[PDB]
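S.K.: What follows is a single structure, and I will ask about it in a moment.
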Amino acid sequence: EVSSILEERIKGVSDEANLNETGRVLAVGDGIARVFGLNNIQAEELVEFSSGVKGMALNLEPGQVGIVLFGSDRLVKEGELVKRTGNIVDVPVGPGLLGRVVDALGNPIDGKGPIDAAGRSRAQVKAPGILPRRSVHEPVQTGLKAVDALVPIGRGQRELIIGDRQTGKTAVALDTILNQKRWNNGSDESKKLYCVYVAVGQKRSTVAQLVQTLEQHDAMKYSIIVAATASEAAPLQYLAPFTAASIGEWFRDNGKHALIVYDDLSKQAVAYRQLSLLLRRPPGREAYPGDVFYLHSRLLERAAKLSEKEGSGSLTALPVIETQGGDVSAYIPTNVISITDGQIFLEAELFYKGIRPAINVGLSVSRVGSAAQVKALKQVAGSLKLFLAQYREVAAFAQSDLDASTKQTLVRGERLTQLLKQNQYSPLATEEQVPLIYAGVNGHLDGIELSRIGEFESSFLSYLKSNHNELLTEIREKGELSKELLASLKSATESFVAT
Amino acid sequence: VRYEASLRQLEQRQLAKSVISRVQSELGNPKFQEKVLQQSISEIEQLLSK
Amino acid sequence: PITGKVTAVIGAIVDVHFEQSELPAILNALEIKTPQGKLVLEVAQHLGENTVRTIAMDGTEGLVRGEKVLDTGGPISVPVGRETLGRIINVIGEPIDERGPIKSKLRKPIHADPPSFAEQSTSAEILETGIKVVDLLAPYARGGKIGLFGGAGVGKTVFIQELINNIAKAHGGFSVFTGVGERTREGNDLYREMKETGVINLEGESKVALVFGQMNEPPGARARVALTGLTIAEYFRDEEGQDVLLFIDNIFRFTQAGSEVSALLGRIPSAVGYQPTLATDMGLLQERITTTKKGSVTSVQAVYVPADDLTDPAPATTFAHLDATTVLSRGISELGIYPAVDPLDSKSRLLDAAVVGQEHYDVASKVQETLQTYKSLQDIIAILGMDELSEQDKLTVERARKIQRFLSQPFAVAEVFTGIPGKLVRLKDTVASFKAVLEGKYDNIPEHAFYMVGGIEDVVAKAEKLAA
Amino acid sequence: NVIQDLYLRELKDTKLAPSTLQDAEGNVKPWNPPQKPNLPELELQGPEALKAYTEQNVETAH
Amino acid sequence: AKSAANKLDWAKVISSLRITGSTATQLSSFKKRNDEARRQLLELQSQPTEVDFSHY
């Protein structure tokens, strides 16, 4: 019992060894430490202090070294002996981390048993050259419309999720992970994702809610969660995306697909801000350092789709932004946006007014993220992206001209917006989403009025499988629509519209 | 069941302060002196082998 | 013994130089012996060579260089127990309320490390309240934090009072109201008012404990009252299994107190002139407040923004920890309806089908949508006139105004002023009632009889009374 | 080191065991006895009510 | 049983639409339903009454 666990521990330690170099600290505190000595230390080495706390060498100076403390101030004291770990700052990598909760140090902090690792690989690494890169081809499915192919994301994309924080920002991301569960248990290993959800600056309470929620939804057995919560000090939050991303790359160079969600990169900027100012480095534009840019660009380009050589591996990214009231005059949001391609502009105003997901499509774009989609998912959504940016202009002046043609577009457009909505935390299947967008694209929401859109949807799906599942077997396997299949669907949709 | 859970917690702290008493008992005895010699001969073997 | 002589007094930053083999740690308590009191200094840096840099808990004015300091060996140790409930205490752990000494039982350090991950809330547990208006439109939770909005002296103080009474019935739990940068005139009023309505007593054991940090005391003492109240609460949950509802006053003064500490200590202010240590200090506080596996510290806080601004860094950080808003308002109180809680801007991030029950979410939304449509209807009804209503349109107006009166609930604290005994109405009975207005059993029951009622059963008697 | 020697001596010489029953009762809920009030729901007792209703009521008429 | 109550409820409602005097037969139907819905919520509240002893 209580005697046995202690007896085990005391025996599992001895804590007798013979050392190389030591320091004795100069004057410690402010989340940065000043150490005296350490004359043979390498750069970015790991040091371990007599407190038990460990730090990463930042400034190597001729007489002193200035470590940065991974941990709260209070434990570090003055006149403690600092010993070289002898190894560069690394975090365990391997497949003994899937369904083990971890912090940014890689410790089990409730855990699901101690941590097993294939390797360790350095927190900080630099991403492969220009040459091993390849464009995306495979679609990421979120199981939510309005992103499905309306605003496309592919496998290796770095496409952004932007909006005001805590408007349900987190759910959009979970659904990506959740929806990929029957392509993630495949026998196609390129189709599996192994996902890391980096929680930076969030409440330790939320993260514990999130760990349980995933185990109910039976999805925690192919995801890792990394933690540098709000309670835990700033230099650990700074290092949190970097350390987690090393873990992501390990999946990517085994030539298998992955995902990593960086929630919230605006909080990495704050974490790095506090550490930066207490080291005497003067603030840049918007009171954030001017080296913020460096962290995000280095960080982001280690999520990239590789070529045939590297096993056609990928690590996709959905970086999650805390916007300062829907302003894009601010430094941190634009820095993440200019590195990335594609945006998933999300509206608070829309979230409140019953659009869940509230994914505005006006300031949402895809650049190179538009070759993700297979043919079925190019046909069905065809030019819906365009039509609802003709709808925006039609409603600016619907406070000039009023014509049937403009009115018709406005009615289709409203009806279409309603259609995009889907239940959250049960993301509707991709095969299931393919018929629904056909209908609306082909203008068949001139027989359904707004109040009944939800009712039609489930009754139309039930109808289609019992009548003809042939259509659906085709889209599961082929993933490309032919004209004949398309017509067969049109014929079926109109039948349902009448009665 | 809640009280039993607490009892485990109680047990863990009780057993802690007893070890703090024995640390004080060891440093109080001339074991302080019998054990510094031991440290010395261990340190001799080690430093010889750098 | 670890002792040193004062070798500086730069502002409220007093530096003590210590001799060899005599070493502090950061956060320890230094006590300077003086015949003028004692002064508690907190080690907030090490500048090395056996010198420190500290913040003070009291005025530094009249210090000599050369006065002895003595190091305790760790942070200020404040009293805990049920002997510390019904006492005003400054930061140091001693009576400022002048009722002789507080009988020490156990004492505990003011800084403590955030509870384990497995001991942080893994689910939302709904904190029970007698106020019906609160439990529908923004569920309190044992792990959540609910930020009050509205003026001060507008019903907020009385609202704070109300909550204490429910918690006693509900769980058995106490409270601690912590005031940061307290206004010393107002503290007397609230202390007198609290004793009188019996949430504090001179007759024995008490609920709410008060922790006050006057504004004439240095910045440091303003920050550290907030960690000192919380420790009292943490002992009730972990070691007596009981729920605690912990109020905090202005969190605008929390951010303000840190910026000065930063500035004096030789740190550089951040965005909007504020402390570079804003996020991490707040994060530690609000991960010390959570549902443990024995008991829970829930906190209700008061949110006041820097001259009407929501783009600033300090509210943003706060809002992240909050899971509900209760938005008290003047326009509701002018209709003589206390609760003051504006229905529309009362929202929760735990009000959902999966947390509160499907039924609960749906009752709560219908009642919200009805007020929302009523409000919009009224807008064009003023301009055009009031003859414009159809049979259908007035159905939304009638059901809305029945709820609008129905909102007011006699409060126990405010018993004299209403003249009507305060009532409490549990969570299950809150849902049921609003259902009854939805099925229209209470869509013909007089409109002036909804004034200051409780549960569904209760207003049958008032209805008889208006008519008879 | 000194830890292994100390741990061992301490453990053997000072073994804790579970708390006494008296101690448990004070800090715990002291059980609950069989919940019976006796007597199920009484309504409409004796024909007093019957006479009262048969006589009072009558309402078939415009 | 319970169904019997509800057919008679509606039988007397359509009786009352005509003749005068079933206008308070429904006042009684409402009364028996009040206490009868009390038996339903009583009956839905009831669960197996054993205390566990396997694990706890």
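Heads up, chain A uses Swiss-Prot numbers, so what you see runs 44-442, 445-544.
Heads up, the Cβ atoms here are built off N, Cα and C, so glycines get one too.
Swiss-Prot lists these features:
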BINDING   A:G206, A:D207, A:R208, A:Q209, A:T210, A:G211, A:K212, A:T213  ATP binding site
MUTAGEN   A:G291 to D  In ATP1-2; growth-defect
MUTAGEN   A:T383 to I  In ATP1-1; growth-defect
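Would you situate these features in the structure and describe their surroundings?
M.R.: DSSP assigns A:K212 (ATP binding site) to a helical segment in the three-state reduction. Cβ neighbours of A:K212 (ATP binding site) (same chain, under 8 Å, six or more residues apart in sequence): A:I204, A:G206, A:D306, A:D307, A:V363, A:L389.
A:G291 (mutagenesis position): 25 other CB atoms within 10 A of its CB, across all protein chains.
Residue environment of A:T383 (mutagenesis position) contains 22 other Cβ atoms, counted within 10 Å of its Cβ in all protein chains.
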S.K.: For the binding-site residues A:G206, A:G211, which one has the sparsest Cβ surroundings, going by other Cβ atoms within 10 Å?
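M.R.: So among A:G206, A:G211, the binding-site residues given, the one with the fewest Cβ atoms within 10 Å is A:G211.
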S.K.: Report, in whole Å, the straight Cα-to-Cα distance of A:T383 (mutagenesis position) from A:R208 (ATP binding site).
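M.R.: It is 19 Å, counting Cα to Cα.
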S.K.: Just name the recorded positions among A:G206, A:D207, A:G291 whose Cβ comes within less than 8 Å of a chain C Cβ; none is a fine answer.
M.R.: none
S.K.: Taking the center of the Cβ atoms of A:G206, A:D207, A:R208, A:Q209, A:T210, A:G211, A:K212, A:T213 at the recorded ATP site, which other residues in this chain have a Cβ no more than 8 Å from that point?
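M.R.: After dropping the recorded site residues, what remains is A:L389, A:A391, A:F394.
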S.K.: According to DSSP, does A:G291 (mutagenesis position) fall in a helix, a strand, or coil?
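M.R.: DSSP assigns A:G291 (mutagenesis position) to helix.
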S.K.: In DSSP terms, helix, strand or coil for A:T383 (mutagenesis position)?
M.R.: coil
S.K.: Expressed to the nearest Å, what is the distance separating A:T210 (ATP binding site) and A:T383 (mutagenesis position) at their Cα atoms?
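M.R.: About 22 Å separate the Cα atoms of these two residues.
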S.K.: For A:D207 (ATP binding site), which DSSP three-state class applies?
M.R.: coil
S.K.: Rounded to the nearest Å, what's the C-alpha distance separating A:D207 (ATP binding site) and A:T383 (mutagenesis position)? Just drop the number here, would you?
M.R.: 19
S.K.: Let me check the 10 A CB neighbour count of A:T210 (ATP binding site). How many other CB atoms are there?
M.R.: 19
